[PDB]
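These notes concern the structure reproduced below.
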Amino acid sequence: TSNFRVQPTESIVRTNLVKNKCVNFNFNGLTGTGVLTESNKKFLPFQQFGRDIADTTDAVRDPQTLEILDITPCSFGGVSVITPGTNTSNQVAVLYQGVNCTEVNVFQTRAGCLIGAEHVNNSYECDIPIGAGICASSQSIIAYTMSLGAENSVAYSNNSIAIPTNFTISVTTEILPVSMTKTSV
Amino acid sequence: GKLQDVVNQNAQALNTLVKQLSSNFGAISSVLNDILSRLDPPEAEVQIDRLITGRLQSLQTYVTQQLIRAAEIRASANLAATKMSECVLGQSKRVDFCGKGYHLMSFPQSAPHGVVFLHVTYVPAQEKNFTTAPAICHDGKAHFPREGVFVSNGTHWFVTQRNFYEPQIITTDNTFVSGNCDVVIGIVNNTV
Amino acid sequence: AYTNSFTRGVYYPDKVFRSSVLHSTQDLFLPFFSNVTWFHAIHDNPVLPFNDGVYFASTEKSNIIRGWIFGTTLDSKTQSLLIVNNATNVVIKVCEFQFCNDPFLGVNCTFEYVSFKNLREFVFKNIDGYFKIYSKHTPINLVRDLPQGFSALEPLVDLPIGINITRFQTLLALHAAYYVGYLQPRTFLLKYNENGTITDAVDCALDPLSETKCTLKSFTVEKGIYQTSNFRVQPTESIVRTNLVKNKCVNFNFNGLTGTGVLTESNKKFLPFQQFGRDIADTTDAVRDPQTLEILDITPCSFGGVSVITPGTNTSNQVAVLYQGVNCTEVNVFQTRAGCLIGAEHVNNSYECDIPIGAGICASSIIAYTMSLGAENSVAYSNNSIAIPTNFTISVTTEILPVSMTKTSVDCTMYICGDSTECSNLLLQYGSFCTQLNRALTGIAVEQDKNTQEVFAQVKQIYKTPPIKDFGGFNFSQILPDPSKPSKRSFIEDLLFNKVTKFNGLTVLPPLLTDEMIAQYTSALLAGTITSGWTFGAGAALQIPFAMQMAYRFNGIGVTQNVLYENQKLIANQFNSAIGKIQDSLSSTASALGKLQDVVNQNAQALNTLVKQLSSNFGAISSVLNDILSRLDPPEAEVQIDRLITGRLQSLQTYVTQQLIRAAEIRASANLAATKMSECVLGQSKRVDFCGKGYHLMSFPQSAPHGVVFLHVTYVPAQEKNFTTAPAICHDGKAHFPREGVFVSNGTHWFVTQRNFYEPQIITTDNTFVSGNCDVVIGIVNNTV
C-alpha cells in the first residue's frame, strides 16, 4: 500500500545534544537525519569524520567536546496489507517490512512486524505468503509457520517389497502461451 | 491465468504509453497544439525538445520490455513445439515432462494466444506387501529374473512384473542360470 | 651524489577516518624507487630548487640541521618565511629578512607562532599557496643512507599564507645528512588497518603489475589476463597550410580543418573540381592541398588495448605486456595475430593451454606457445577387429547449478530524493516511471521465489530414513542429515555453506522458504530415493531393497544384474572412495563453487555500483540535495535538481534492465535445474552426457547458497581387450544372428557375449535366431551352432 517512514522530532543547531532518537542535526551548516548515539572509534587528532566503503557519513566530531557520535539513520520499509476476499470478510493485517515491533495482537517475526493476526501453533498448508517461513490465512486472521507436507516412514526392511494391484488413469491439463498480439507503433 | 496475465501485461504497457502521452516531462504543457499556439519558435524548440526526450525515452523503455517479454514467449513457444513433437506425436520417457505419472498419450486444443494439452497419465494406487529374494538357488546354481521381481506369499515363491501384480510359476522360461550361489547376498533355496 | 628513496614520503591524504578498506586518491606524491639527492656534512647547502613540494629528511645524530629558509630570492623583497628551532622552541614568521650569503644558525610582520639514531621526514608541499607540513620522527640504527621502510605522515601545521615559493635553503650549525626529492601527480591504492593507520601502498604508474593491482583494487592478484589501459600512438608536429611530410603520425591543418593520421599520397581519381573522398561518419579518406595540386589519403594512428599477462602473485612477480592489434615495429619481442607480445619468449612446443592469449597462443620463465588441443590416437580399425571392456569404474561427478538470486526493492522517491519535497514534486511531474520500475523489481522477487519452489517442492510428502542402515554395504552418512547441528544439515552441505559468503532506499527481502525447509526438502528427496527408487515421483512411494534398485539401474544401461550381485562389495567400496574424494576436493579446492560466487559477486557489484553512482555529480555544482537547497534560490535550483533526477533515474533504469537480463539467465538455469531434478534425481535418464559423463546410474541433491549441487553416480568401463568378430554364422546353410550383444572369438573358438562387459557363453539355439541365407550378407564365418 505505501512506504513506512519514521519521522525526526527536533533540530540540533551546533544548542544542546540529545541521543538515542531520530533527530535533525545542523553542525556548522551541514544537515542530515539519524540517531546521534556516541561511539568509540579511533580518534587521530586531525581526523573529523568516519566513512564506510561507499563514502557516506557515519561518525561525527562535536565542535565543542572531543567525542565521536556514530549515525544510524531512521528505520523505514513498506507497509503491506493481508486481505481475504471481499465476498468473505473486510478484516485486514498491516505488516511493516523489516521493522521491529517497538517502532510502529502485535506479533514480531524476522520478516517484520505483523499486527492483525493470531499465532496458532499448529501446522497447515500455506495460503498467503508472509515471508521467512510463516504465512497467513470464525473470522480470525491467523499467522503460523507453514507445514511443508505430511510425514511418512517407509517400511524399509531388507526383504520387504510393495507391488501395486490396481491403477488409475488420469487426465492432466497443461497451458502454454505461444504468442502475444502482433503490434506496431 | 497464464494467458490472462500475458494479455493483462500487454494491455497495461499499451495503456501506460498513453498515460505518458498525458504526462508532461518538465514542460509547461502536454500538448504540442497549445505549445505552438502561444509560444515563439526560440522557446518552442526547447519545450518540444523536452517532450521529444520524454516520449522517446518512454517508447525506448516500452520496446526494451517487449523485447525481453518476447524472448520469454519465444522460450515458451519452443518448449511448446518440443512438447508437441514428443508428447503429442509420440510416447515420451522423460519423467514429469508430459504430466505426472507414467505418460502414455496427449491431445491438443487451441486457446487464445496459446495451446492446451490434455496429458493422459497411468497412475497406480493400491498396494500390498511381499517378501523378496535377490536370487533363488535350486541345484546350487543361482537363478535370476529376466523382467520383474521375485515375490512370496509365506509358503510359495512367485515371479511377477515390476508394476502390476500378476504372479506366475517358477520355470526355466522366466529365469536364467548365472553360476554359483556363494557370492550373492540374499540367496534362498526354493525349487526352480 | 644520488641515492634510492624506495617508498618513504607517503602521507595521509585527507582527514576522513577509514578502517579495513582500500582507497584510491589522486594528488602529488614522491614516486616509488626514484632518485633523491643525497648530501653530506663532513670535510653542503646550496640553493636547491622548489618545484612542487619537497620530501626532506635529515638523519640526525647531533641535531645540526634544524631550520629552513623559504621565499623567492632570500633578499628581503617579498614575504619570506623563516623557521628556527633550537630543539625546544618552534618559530614561524612571515616577515621580510635580509638573509646571509651562506646562512646557518652558528654556535612587515603579520603572523607569528611560538610553542646515526634518528630520522625526521617532511612534506613541505603547497596547494593554492596554502603552506602545509607533514612530519614523522622515528628511531633507527643506520649510518650510511635512508632505511628501507614505510612510514605514514600526518599534517602538523596548516598555514594560510598564499605564498608562491621557488627557492629554499637549509640551516647548518658550525662549531648528519639530508635529502631533497620532488613530487609527481601519481595515484595510489592505500591500505588501512582497523585503527585507521596506513599499512602499505601501491604506486599505480610504476610497472604493469602495479597497474593491474590498481585496476583490480587488490594487493594479491590471480593468474589470468587483466586489461590495464589503452595503447595510443601520439603525433609529433602540426602541418599548417608550410611544408608537408608523409608516413608519420602528424597533425594537419588545411584552411581551418584539423585531423590526425598519416598523409601518405595515393592515386584517387580526382575529377577537375573535386576535393575530398569521404567515409561514412564524416571522415575524409583523402584530401587535397591549397598551395599546389596533389591527392593524398589519410590513415589514422594505431591504437589498441594494453593487456597484462600475470601469473599467481604467490608464485612470481614478473609480467608480460600484450599490445592488441599492433605490429611490433611501432610499440624478446614476439609478434602474433592477436598483436605484439613484449614480455615472453616464443617456444616451439605444444602443451595444454593455461592462459589463452588469442588466435591459438597460450601463455604460461614465462613461455608462449601454440596450444595442443589434445593427445593423438589411431584406432586400430579393421573389418574383423573388436574391443570389449573387461572391468568398470564407478565415478561420482559434481555439478553445480545456480537457482536463485537475492530479492531486492528500491523505491524511487527515497533513492532520487533525500527527504525532500521539490524533488518529489518534479519526480511526480515525470510520470509513472516509479510504478513501472517497482513493478519490474517485484516481479523479479516473486519469480525468484517461484524458481526456488519449482526446483525444490516436488515431493509434497516428507519421508524419513529408517534407524537401521542395512543398505547392502553402501554408506550415506556424509550426505544424510546431522541432528547434532542447531540448524539441521549434513557434512557436505555445511562445507558448501562455509565457502560462499543500505540507508538510501535499498532493502533486501528474505526468501519465503528457510534453509531448514530447503534441507528438509533435500533430505525428503534423498530418503525417498534411497528407500523407494523412482516410484515416489509417479504416484506414491514403494519399498525396494537397495541392491535390487541398483540391479535394475544396471539393466537400464545394458549390463546384466548378476554383475552387481557378484561385485557389490567392490562397487560399495569404490562409491565410498568417490564420496571421500568429494570431501577432499570440497575441503581443498575453492574454484569449484565459482558459479555461485560469481552470481553473488555480480549482484553485490551491481548494488555497490549503484551506490557509488549516488555520488556522481552528473553536471550540477554539487552531489547533495541538502547543500543544493541550502544555498540556491528556488528559481535557480530546480535545473540542478532536474539534472540529478535525470542522472539517478538513468542509473536506476540501467540497473533494472541489467537485472532483467540477469534474471532471465537465472530463470533459464532454474528451469534447467528443475528438469535435471525430475529426470536425473527421480529417474534414470538415457540422454547422453546430461546426468554425467558416462552411463548414468543415480543422482543425489544437496542444498547450496542460492543453488543446488548434484552428485551424478556414473558407470565407466576402463580395461579393454581385442577380439575377432563375424556378422553371422552358417552351420547348415542357414545364417544365425545374435539376439543381444556382439559375436566374438579368442583365436581358436567362437563365443557370444554381452555388448558392454566381457562374459562369453556357448553358442546354442537359445541365444541365436535363424534368419536368411548365407549368400546375401558379407562376412559369414563357418562354425558349429
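Chain A is numbered as in Swiss-Prot, which gives 315-328, 531-620, 641-673, 689-736 for the residues shown.
Method reported for this entry: electron microscopy, 3.7 Å.
Here the Cβ of each residue, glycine as well, is placed from N, Cα and C on the backbone.
In Swiss-Prot, a mutagenesis experiment is listed as A:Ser673 to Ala, annotated with the note No effect on O-glycosylation by host GALNT1. According to its DSSP assignment, A:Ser673 (mutagenesis position) is coil. Around A:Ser673 (mutagenesis position), the C-beta neighbours below 8 angstroms that are at least 6 residues distant in the chain are A:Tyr660, A:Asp663, A:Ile664, A:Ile692, A:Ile693, A:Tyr695.
Taking the Cβ of A:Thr547 (variant position) as centre and 10 Å as the limit, one finds 17 other Cβ atoms among all the protein chains shown. Under natural variants, Swiss-Prot gives A:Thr547 to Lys with this note: In strain: Omicron/BA.1.
DSSP gives A:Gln613 (variant position) a strand state. Within its own chain, A:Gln613 (variant position) has A:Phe318, A:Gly593, A:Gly594, A:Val595, A:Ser596, A:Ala647, A:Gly648 as residues 6 or more apart in sequence whose C-beta sits under 8 angstroms from its own. Per Swiss-Prot, natural variant A:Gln613 to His is noted as: In strain: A23.1.
The natural variant A:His655 to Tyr is recorded by Swiss-Prot, whose note states: In strain: Gamma/P.1, 19B/501T, 19B/501Y, Omicron/BA.1, Omicron/BA.2, Omicron/BA.2.12.1, Omicron/BA.2.75, Omicron/BA.4, Omicron/BA.5, Omicron/BQ.1.1, Omicron/XBB.1.5, Omicron/EG.5.1. The Cβ of A:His655 (variant position) lies under 8 Å from the Cβ of A:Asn641, A:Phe643, A:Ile693, A:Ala694, A:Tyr695, each of which sits 6+ residues away along the same chain. Look at A:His655 (variant position): DSSP puts it in coil.
The C-beta environment of A:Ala701 (variant position), restricted to residues of the same chain at least 6 apart in sequence and closer than 8 Å, is empty. Per Swiss-Prot, natural variant A:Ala701 to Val is noted as: In strain: Beta/B.1.351, Iota/B.1.526.
Taking Cβ-Cβ distances under 8 Å and a sequence separation of 6 or more, A:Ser704 (variant position) has no neighbours in its chain. Annotation of the natural variant A:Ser704 to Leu in Swiss-Prot: In strain: Omicron/BA.2.12.1.
One entry in Swiss-Prot concerns the natural variant A:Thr716 to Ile. Its note says: In strain: Alpha/B.1.1.7. In the three-state DSSP reading, A:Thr716 (variant position) counts as coil.
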Is any of the variant positions A:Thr547, A:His655, A:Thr716 near chain B, in the sense of a CB under 8 A from one of its CBs, and if so which? A:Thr716
Measure from the Cβ of A:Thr716 (variant position) and count the other Cβ atoms within 10 Å, all protein chains considered. 13
With H, G and I counted as helix, E and B as strand and the rest as coil, say where DSSP puts A:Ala701 (variant position). strand
Filtered A:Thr547, A:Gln613, A:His655, A:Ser673, A:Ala701, A:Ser704 - recorded positions with C-beta under 8 A from chain C: A:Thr547, A:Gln613, A:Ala701, A:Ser704
According to DSSP, which kind of secondary structure is A:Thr547 (variant position) found in, if we only use helix, strand and coil? coil
Could you measure between A:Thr547 (variant position) and A:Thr716 (variant position) for me? Cα positions, answer in whole angstrom. 79
